[PDB]
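Novice: Structure below; questions to follow.
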Amino acid sequence: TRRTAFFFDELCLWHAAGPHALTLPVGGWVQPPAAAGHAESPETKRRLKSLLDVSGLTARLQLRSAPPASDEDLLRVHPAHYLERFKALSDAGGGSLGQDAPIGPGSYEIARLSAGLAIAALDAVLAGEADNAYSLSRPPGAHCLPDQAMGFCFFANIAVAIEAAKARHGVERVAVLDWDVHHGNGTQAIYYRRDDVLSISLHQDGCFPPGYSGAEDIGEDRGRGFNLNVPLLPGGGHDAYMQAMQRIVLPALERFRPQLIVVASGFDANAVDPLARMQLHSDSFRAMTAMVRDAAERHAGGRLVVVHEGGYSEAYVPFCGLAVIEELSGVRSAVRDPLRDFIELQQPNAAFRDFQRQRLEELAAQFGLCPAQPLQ
Amino acid sequence: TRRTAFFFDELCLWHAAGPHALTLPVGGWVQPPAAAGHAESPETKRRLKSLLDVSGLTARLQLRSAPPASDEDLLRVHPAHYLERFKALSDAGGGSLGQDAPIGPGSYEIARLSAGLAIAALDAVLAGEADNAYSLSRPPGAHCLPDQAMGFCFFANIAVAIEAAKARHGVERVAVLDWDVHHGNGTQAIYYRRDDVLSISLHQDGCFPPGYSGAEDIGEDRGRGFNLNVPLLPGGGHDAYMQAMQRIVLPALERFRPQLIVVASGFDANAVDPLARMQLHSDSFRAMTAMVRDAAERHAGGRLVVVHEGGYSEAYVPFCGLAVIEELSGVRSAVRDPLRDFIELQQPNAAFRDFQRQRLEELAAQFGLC
Amino acid sequence: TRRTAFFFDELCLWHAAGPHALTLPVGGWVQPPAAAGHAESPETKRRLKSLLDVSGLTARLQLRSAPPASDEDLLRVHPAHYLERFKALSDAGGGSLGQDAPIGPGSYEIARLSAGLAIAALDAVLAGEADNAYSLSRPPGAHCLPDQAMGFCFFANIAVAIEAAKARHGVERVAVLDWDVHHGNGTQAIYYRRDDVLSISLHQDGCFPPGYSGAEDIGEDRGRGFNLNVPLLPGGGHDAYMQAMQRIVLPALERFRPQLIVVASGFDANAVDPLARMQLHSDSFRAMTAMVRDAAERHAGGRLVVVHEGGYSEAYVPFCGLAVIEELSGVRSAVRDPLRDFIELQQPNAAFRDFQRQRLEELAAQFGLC
Amino acid sequence: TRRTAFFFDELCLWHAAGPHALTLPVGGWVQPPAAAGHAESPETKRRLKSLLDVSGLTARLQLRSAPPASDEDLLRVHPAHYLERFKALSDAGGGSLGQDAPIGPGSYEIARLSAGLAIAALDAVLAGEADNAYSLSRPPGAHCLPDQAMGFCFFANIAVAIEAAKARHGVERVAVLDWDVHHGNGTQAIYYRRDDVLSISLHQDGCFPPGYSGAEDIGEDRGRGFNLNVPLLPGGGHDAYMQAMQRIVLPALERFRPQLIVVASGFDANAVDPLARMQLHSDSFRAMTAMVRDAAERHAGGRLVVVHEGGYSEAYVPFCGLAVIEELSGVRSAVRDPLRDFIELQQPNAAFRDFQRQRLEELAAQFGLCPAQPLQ
Ligand SMILES: [K+]
Ligand SMILES: [K+]
Ligand SMILES: [K+]
Ligand SMILES: [K+]
Ligand SMILES: [K+]
Ligand SMILES: [K+]
Ligand SMILES: [K+]
Ligand SMILES: [K+]
Ligand SMILES: [Zn+2]
Ligand SMILES: [Zn+2]
Ligand SMILES: [Zn+2]
Ligand SMILES: [Zn+2]
């Protein structure tokens, strides 16, 4: 039961930046790595695909690709001079497109494809071709501004897909929940004065962009109350995210009445990610997906699209991504998470949990969110 | 410009486990990595050495190697059957020597060399051949128990070094400060009932061994009050460690009056390490080294040895290790940490810092350090 | 546009040996690689599959998997104690199953799957489910003897496939053409005294097994004249292989009238392979496949199965394997081989070509093919 | 006995091109590699250094670095606009400097250092600071033209070093023996009309540059008879090289009377190299080094410099490089070549050897070389 579309294309795994040691450009005092290049490597997303295959999950999904984003679709958010600058740099072996936004040769075409998968996933779910969808969109989108590449993002994938969906289906209320561990600054900025898109970011306080918390950035004018930042304390794990979901996200969704929920799903909150300091395990991602699927079922006829964003642990992202897809599809594979029990033991102690919970209660009050129970 | 001995052997970088994805052994659901093997890779330690060379710092250090640890030295802490067991598995091409303790072909002889470098570094500093020393001892030592390999450690390098030092030189009070992000359980266990060795561990609360905090474990009988665990909240960074150093570590060292300070220096509290959740930058490790070098100058005649332990960020461990060595030597290279400013902006907010600070005040009071 | 079945299982790409530098086991003087492990890596086979997907060719093929080979199937060629021995070493985390035959954790079950894909590919073609087939059977099979793993091969995939086919379908004459650059010693040995299987090996003279040429080894008793070795001079390329195909292989197949042709298709004769010294490009493999598909259409009702064997250039095997599959399917993708023109310019000069040609004329005459 | 200078700098191992699969630029149909990048990787040269260290050889050599090449030194062969174009591309994250000549960020400074090590090695040997020298000059030099980067080479290291040595010491007769498996086209072109430099290339017929043999290219006018190409048949190994050394190289050296011998020492003729089809083992390189050391001792007061060029087998180049340095230093380590015996068995058969030998006899006759025996 439940029909889940899995939007995937092998060519998304061929995007590759020049030499980097994690996030640091090679050059100067940064030695080229012998093996592992840029943090946003193909391997993180590849290993997820490979585990879906060997576990039997891929066979139970509707595996689909899609055409690349048209220039028309891209131009709804990005200017033509940005497209031209990107293509030119892409045609000259790659280089630096923005702040922490290195591209490689042919990255332009691959970024168009990534955007296209997101466009197509929202389309398929709005058209009723599937109940929900997972789009393995690499390179990612959540940090990209209209006029500026950043945080490994070159097009604003989700915003492009939403604008295309509005043009084609006339959906009026879309909620974007971004549980990537970093702040979804691209989605926030694009929809900041808009009430047709509710953007919620759970992120590690001050991680990326560095030093940004944003609790008081709730949107402006027409968009006031339709952006919500939940800056979680570094070191939090399962309980911190469960409390955020229950006290902030679910109430915010209840009030907004989404016709479609899009999840910007990074897995970089996992307990072994190099690019954040949070302590999630695969069952945390499973539980967040269960809660958002339920919200989608109550508000949006089940219409839910999960778009892959970050996740930089080659070893562990596969197990987290697999838990999300199992929950979307309602299929339980024989896969057992070999780090689950270990990560359980590393969780914050009761005093730390109490401290974070109290902050979240205060934040819910500050946002004016009523603690109601779910209903039809 | 002090005299710093740098103990290093290229062959320590040749120890390699079987296929792993981070800490997970390949097999079952864990696919073999296309490139990046076990977390405890040669590359983290090699890249420190490479940056030490390209910066020119190596030319300002006293470069040394050492013989492998003798059976005599190893046998002060490990039984003969452990050595036998280890060697057999090593000669057979490797495998699992214990819990999270995989070994590869020849890992036995390489582990003996790692231990030997630790032995030699303490010796050189105690003999007056250098003011202080850094030992690039891979594989690491601080989790290894007398008859149980664990946490990627196969001999208890520091314990072996200390027992060897005591036999040869007759040093009476040694302080071991372990700022590796994980609990120094091996050092703690070996010296738990002893007052001639003060063991202090700074670690992420519950990280490794998983779920272990340990604030209440202060030693027993003769050792009571000569073990200190400071379980820091996950997510803490520079201020949390500076507060732990000022409130607990330095007062503890003052009270103990060590004649030698050994640091179990893991860099895995760095802000981009996969194996912990702490937020240190290179200047944090610089600052901790300055604080401990000062304690060593006050009580130990400058006698400080830093033994390299963990650190699993290939990109960032080199900058942190270099900061330590710059501080030990008193030489500042041209190297500039390209992540430092970024990491400063990611630090805990004031409320989180205050929360951790109050916790450290209470722990300092529990330890009788007020 | 013919009907081509592509047998593939992602799990075949999860077999991985312990640490090796190319073919050398790590240990002693061979330092662990910073990234690039054993020559028989997942990446060569994975990159073929990735290019098949990005080219869109996969959408024009009949994609299939298979059950692992049963004990019954394996036991037609291998003894139970071999299976036991293999499994024990696999469950223990791997090691050396034979001479140049390292295995990793779970390699036993993965080798059974590799064999299963070969069994299924022959079955599908014999049952009329496809006109022809390609099996991405990793680990490979052509060097494995009944009770001796060697040359990175742990079961004799093709022999197991053939024996299974004979039991189920009752095919009487099978031709095995092995254009892997190394000698197909396992296939040769198993069928040496048999006339129901014609084994032909094209290989680099003396490459692997090292020093073996074998022109004189034509089979014995009932098998006499049903084994042909063509030991090509190292350094030969396209013309050497085209001459071997026209003068020896095609006449041999004509004489034998196979009812099924199986190709042991290694790509290790490619011009940038580390494990041989030959100079083939993707159009050479395209041409050899066209020639054998034609022989199969003439005698075997089109029944041709290509089993993937060697190929150790990550960069270039994908283009060569794609050319084969394009030829089998009759579909031409948009893919253009970026090394082809370069390799054409590197070919043997006319004097070297003439030298090799005269050698092949004489060998053809020795074989009674004039 | 014998004092061997080993010119090395760790920073030479930090030169790294953008993503390549062997020699193929990533992009289009060439997928980015998961691990191993460009063929000219740091690892080949690093593993040689590591083996020198663990074997005890490094401790028995005079380990030295040197300043980078000055613009003055570079300008003796390269134009200022070439230096400027290189630096600009190097400062912008790298890219393509020529045909099969990709550079990375900071490659300019590292290439200057590589040239500087070569300059310094010739200087040290001409000054009598050591009997002979080995320079681990990465990136390599032998393919670089004055006006054009190629074959992974960005400065003409050996030519730069020779021109500097002539300016500083006034050496009049330098022989460059290039046993890298590819044609030393840079050295050939620069000295093609010169009789003060004898350039000899042993190379696989038609390998790199592709299709070039060059037996009839013997130099012109003043340089006629002071360039010699020995195009060996692909597939040849130990005997083919021994015959070439005995029938061509030694006689050519005898006639020329070098005051200094420089060896452009690539190890890409090794039996497992991806970038050529030849079958040398470490004892082949040992024997070639012994013969050239002897020639240097008879003609040049022992003055011999070996400059690292190619070699693309991570596994095997270390054992070959180690054999050369053992022979230069006269120190025999405990290292045993684990592929030696295997490669012995793969050698060409007697008919193939006879075919190549006869070609070499005919070539010696064509060059007008008399088969004399060595003497003082
Ligand atoms: K977020
Ligand atoms: K909004
Ligand atoms: K610690
Ligand atoms: K104690
Ligand atoms: K063959
Ligand atoms: K036969
Ligand atoms: K040459
Ligand atoms: K000349
Ligand atoms: Zn992220
Ligand atoms: Zn640690
Ligand atoms: Zn082969
Ligand atoms: Zn070369």
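Note that chain A is numbered according to Swiss-Prot, with residues 2-377 shown in order.
When the header is checked for method, it gives X-ray crystallography, 2.0 Å.
Here the Cβ of each residue, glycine as well, is placed from N, Cα and C on the backbone.
Just lifted these from Swiss-Prot, have a look:
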MUTAGEN   A:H144 to A  Loss of enzymatic activity against both acetylated and trifluoroacetylated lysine substrates
ACT_SITE  A:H144  active site, proton donor/acceptor
BINDING   A:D181, A:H183, A:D269  Zn(2+) binding site
MUTAGEN   A:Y313 to F  Loss of enzymatic activity against acetylated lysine substrate but no effect on activity with trifluoroacetylated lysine substrate
MUTAGEN   A:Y313 to H  Loss of enzymatic activity against acetylated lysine substrate but only 15% decrease in activity against trifluoroacetylated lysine substrate
Novice: A:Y313 (mutagenesis position) to A:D181 (Zn(2+) binding site): how many Å between their Cα atoms?
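Specialist: A:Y313 (mutagenesis position) to A:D181 (Zn(2+) binding site), Cα-Cα distance: 11 Å.
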Novice: Hey, how far is A:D181 (Zn(2+) binding site) from A:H144 (mutagenesis position), Cα to Cα, in Å?
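Specialist: The separation of the Cα atoms works out to 11 Å.
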Novice: Between the Cα atoms of A:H183 (Zn(2+) binding site) and A:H144 (mutagenesis position), what distance do you get, rounded to the nearest Å?
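Specialist: For A:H183 (Zn(2+) binding site) versus A:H144 (mutagenesis position), the Cα atoms are 9 Å apart.
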Novice: Determine, for the Zn(2+) site, the additional residues of the same chain whose CB lies within 8 Å of the mean position of the CB atoms of A:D181, A:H183, A:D269; present them in sequence order.
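Specialist: Here the nearby residues are A:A143, A:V182, A:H204, A:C208, A:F209, A:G267, A:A270, A:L276, A:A277, A:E310, A:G311, A:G312.
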Novice: At the Cα level, what's the spacing in Å between A:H144 (mutagenesis position) and A:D269 (Zn(2+) binding site), rounded?
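Specialist: A:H144 (mutagenesis position) to A:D269 (Zn(2+) binding site), Cα-Cα distance: 14 Å.
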Novice: According to DSSP, which of helix, strand or coil covers A:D269 (Zn(2+) binding site)?
Specialist: coil
Novice: How many other Cβ atoms are found within 10 Å of the Cβ atom of A:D269 (Zn(2+) binding site), counting all protein chains shown?
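Specialist: I get 27 for this one.
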Novice: Counting every protein chain present, what is the number of Cβ atoms, excluding its own, within 10 Å of the Cβ of A:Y313 (mutagenesis position)?
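Specialist: Around A:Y313 (mutagenesis position), other Cβ atoms within 10 Å: 27.
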